[PDB]
Amino acid sequence: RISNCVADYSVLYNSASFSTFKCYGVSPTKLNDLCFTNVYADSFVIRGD
Amino acid sequence: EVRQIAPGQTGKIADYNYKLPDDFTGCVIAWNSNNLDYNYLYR
């Protein structure tokens, strides 16, 4: 969980470093606009397939 | 980078360089060109 921050989804939205940036439910543009109650994120690593 | 350069465009290709609007279109074919003809750039 994260809070107590200020976000900038911009550098991730444009800097394509995030390769397979495929998303749902939202506009990965309007991501740098909308605000949320709270966030959660899981991370991991897997094979290339 | 077919999926990259395509409708459903998003990325520096789109904003920076090149993304024509969404109109019903076809696609491009496969070949060798760096070593079948390099230093060539986007916009």
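Here chain B follows Swiss-Prot for its numbers: 406-442, 449-454, in order, are the residues you see.
Structure determined by electron microscopy, 4.7 Å.
Just so it is clear, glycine is given a Cβ too, placed from its N, Cα and C backbone atoms.
B:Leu452 (mutagenesis position) carries neither a helix nor a strand DSSP state and counts as coil. As a published mutagenesis entry, B:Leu452 to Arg appears in Swiss-Prot alongside the note: Increased resistance to neutralizing antibodies. Decreases HLA binding to NF9 epitope. Increased binding affinity to human ACE2.
Here Swiss-Prot notes a mutagenesis experiment, B:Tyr453 to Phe, with the remark: Decreased HLA binding to NF9 epitope. Increased binding affinity to human ACE2.
DSSP assigns B:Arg408 (variant position) to coil in the three-state reduction, placing it in neither a helix nor a strand. Around B:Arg408 (variant position), a 10 Å sphere centred on its CB holds 9 further CB atoms from the protein chains shown. Among the sequence features in Swiss-Prot, the natural variant B:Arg408 to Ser is noted as follows: In strain: Omicron/BA.2, Omicron/BA.2.12.1, Omicron/BA.2.75, Omicron/BA.4, Omicron/BA.5, Omicron/BQ.1.1, Omicron/XBB.1.5, Omicron/EG.5.1.
Annotation note: B:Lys417 (variant position) sits in a coil segment as assigned by DSSP. Among the sequence features in Swiss-Prot, the natural variant B:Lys417 to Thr is noted as follows: In strain: Gamma/P.1.
What Swiss-Prot says about the natural variant B:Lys417 to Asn is this: In strain: Beta/B.1.351, Omicron/BA.1, Omicron/BA.2, Omicron/BA.2.12.1, Omicron/BA.2.75, Omicron/BA.4, Omicron/BA.5, Omicron/BQ.1.1, Omicron/XBB.1.5, Omicron/EG.5.1; May enhance affinity to human ACE2 receptor. Other Cβ atoms within 10 Å of the Cβ of B:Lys417 (variant position) number 14 in total over all chains.
Contacts of B:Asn440 (variant position) defined by a Cβ separation under 8 A and a same-chain sequence distance of 6+ are given as none. Here the residue is the original one, but Swiss-Prot notes a natural variant at this spot, B:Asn440 to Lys: In strain: Omicron/BA.1, Omicron/BA.2, Omicron/BA.2.12.1, Omicron/BA.2.75, Omicron/BA.4, Omicron/BA.5, Omicron/BQ.1.1, Omicron/XBB.1.5, Omicron/EG.5.1.
Under its natural variant annotations, Swiss-Prot gives B:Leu452 to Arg the following note: In strain: Delta/B.1.617.2, Epsilon/B.1.427/B.1.429, Kappa/B.1.617.1, Lambda/C.37, 19B/501Y, Omicron/BA.4, Omicron/BA.5, Omicron/BQ.1.1; Contributes to cellular immunity evasion and increases infectivity.
Within the same chain, no residue at least 6 positions away in sequence has its Cβ under 8 Å from that of B:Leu452 (mutagenesis position). B:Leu452 to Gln appears in Swiss-Prot as a known natural variant, with the remark: In strain: Omicron/BA.2.12.1.
B:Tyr453 (mutagenesis position): 8 other CB atoms within 10 A of its CB, across all protein chains. Quoted from Swiss-Prot, the note on natural variant B:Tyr453 to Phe is: In strain: B.1.1.298.
Under the three-state DSSP scheme, B:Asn440 (variant position) falls in the coil class.
Proximity to chain A, taken as a Cβ less than 8 Å from one of its Cβ atoms, holds for B:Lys417 among the recorded positions B:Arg408, B:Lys417, B:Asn440, B:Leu452, B:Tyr453.
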